[PDB]
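Contents: one structure, followed by commentary.
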Amino acid sequence: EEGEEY
Amino acid sequence: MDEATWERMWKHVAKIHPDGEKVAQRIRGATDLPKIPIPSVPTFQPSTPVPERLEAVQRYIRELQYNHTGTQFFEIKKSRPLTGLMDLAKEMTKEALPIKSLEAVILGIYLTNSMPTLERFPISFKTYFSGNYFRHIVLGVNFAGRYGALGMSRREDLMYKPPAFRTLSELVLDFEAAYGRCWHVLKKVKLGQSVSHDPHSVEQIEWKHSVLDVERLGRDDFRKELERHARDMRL
Amino acid sequence: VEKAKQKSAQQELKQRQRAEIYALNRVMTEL
């Protein structure tokens, strides 16, 4: 959910 | 892809690249472009040990290349029935376009359904770098009681692991160390259940059978929770 | 003949797009 795609 | 989606990809390139307008004008319509071979989907002799098959599966996934274009080419709805995701995996082998981490997980499942002595389970990571959070996922695997992984990442050490780790904890701690080397702090690990080998199964993938809060658990309870998850999967 | 003509055009469209995708991917990979 939270955060951008690594 | 349709004409509007194509223009969106190039418009996005213009913003995320230093000379983004220049890149499109050199590539779009160019008649001298390299012809990219369509990667051969690997098939397996029954005499080939499963770890060797996994090397070939990972090699195929790598040949598609990590998608750095900024546009994901296959939409993955994670709650779709497995049979729908396997139809999509087949299309990925047909279209042969670059992929990112979640697409690689779906592909890895598709390409190992022929291996009933291998169990496959998703492992997602939440990490912290430079004030911000990042999400990653790989396909955990278990062969003959040892753990490894398949997947795709921008970094060599955040995807493929040969199935040699004697415990799930050791596999996950290897990822944690790799993240540490590139200055990411591992915050959460979310581990799924074993995925059916039936590509026509109507059941969903279970992505978050365990959600492990790394800092709140501490070292020893993190390890014990990983070993509990491994037990849940074996039974 | 008409469906064979459409299939040829749709395959050509995908092949041209795929080549530009990989040319773009190399540029972005090396950025």
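The first residue you see is number 1, and the count goes up from there.
Technique stated in the header: X-ray crystallography, 1.9 Å.
In case you wondered, yes, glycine gets a Cβ from its N, Cα and C as well.
Swiss-Prot lists B:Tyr66 to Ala or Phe (Swiss-Prot position 134) among its mutagenesis entries, and the accompanying note reads: Abolished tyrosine carboxypeptidase activity on alpha-tubulin. For the mutagenesis experiment B:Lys77 to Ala or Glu (Swiss-Prot position 145), the note given by Swiss-Prot reads: Reduced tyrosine carboxypeptidase activity on alpha-tubulin. According to Swiss-Prot, the mutagenesis experiment B:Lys100 to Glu (Swiss-Prot position 168) carries the annotation: Abolished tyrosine carboxypeptidase activity on alpha-tubulin. Here the residue is the original one, while Swiss-Prot reports the published mutagenesis B:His136 to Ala (Swiss-Prot position 204) with the comment Abolished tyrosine carboxypeptidase activity on alpha-tubulin. Per Swiss-Prot, the feature active site maps to B:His136, B:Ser153. The annotation that Swiss-Prot gives for the mutagenesis experiment B:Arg154 to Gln (Swiss-Prot position 222) reads: Reduced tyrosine carboxypeptidase activity on alpha-tubulin. Experimental mutagenesis at this site is recorded by Swiss-Prot as B:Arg155 to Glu (Swiss-Prot position 223), annotated: Slightly reduced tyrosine carboxypeptidase activity on alpha-tubulin. The note that Swiss-Prot attaches to the published mutagenesis B:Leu158 to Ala (Swiss-Prot position 226) is: Slightly reduced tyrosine carboxypeptidase activity on alpha-tubulin. Here Swiss-Prot describes B:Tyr179 to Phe (Swiss-Prot position 247) as a published mutagenesis experiment; the accompanying note says: Slightly reduced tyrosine carboxypeptidase activity on alpha-tubulin.
Features as recorded by Swiss-Prot, highlighted on the structure.
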residue: B:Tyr66; record: mutagenesis position; Cβ neighbours (10 Å): 20
residue: B:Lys77; record: mutagenesis position; Cβ neighbours (10 Å): 9
residue: B:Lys100; record: mutagenesis position; Cβ neighbours (10 Å): 22
residue: B:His136; record: mutagenesis position; Cβ neighbours (10 Å): 24
residue: B:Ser153; record: active site; Cβ neighbours (10 Å): 18
residue: B:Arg154; record: mutagenesis position; Cβ neighbours (10 Å): 15
residue: B:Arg155; record: mutagenesis position; Cβ neighbours (10 Å): 14
residue: B:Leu158; record: mutagenesis position; Cβ neighbours (10 Å): 23
residue: B:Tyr179; record: mutagenesis position; Cβ neighbours (10 Å): 23
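A gap of 7 Å separates the Cα atoms of B:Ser153 (active site) and B:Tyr66 (mutagenesis position).
Within 10 Å of B:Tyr66 (mutagenesis position), counting C-alpha to C-alpha distances, fall the following of the mutagenesis positions B:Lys77, B:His136, B:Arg154, B:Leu158, B:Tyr179: B:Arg154. In this entry, nothing among the mutagenesis positions B:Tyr66, B:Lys77, B:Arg155, B:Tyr179 has a C-beta under 8 A from a C-beta of chain A.
Cα spacing between B:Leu158 (mutagenesis position) and B:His136 (mutagenesis position): 9 Å, rounded to the nearest whole number. Checking each of the mutagenesis positions (B:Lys77, B:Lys100, B:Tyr179) against B:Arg154 (mutagenesis position), the C-alpha distance stays within 10 Å for B:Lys100. B:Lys100 (mutagenesis position) sits 10 Å from B:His136 (mutagenesis position), taking the C-alpha atoms as the reference points.
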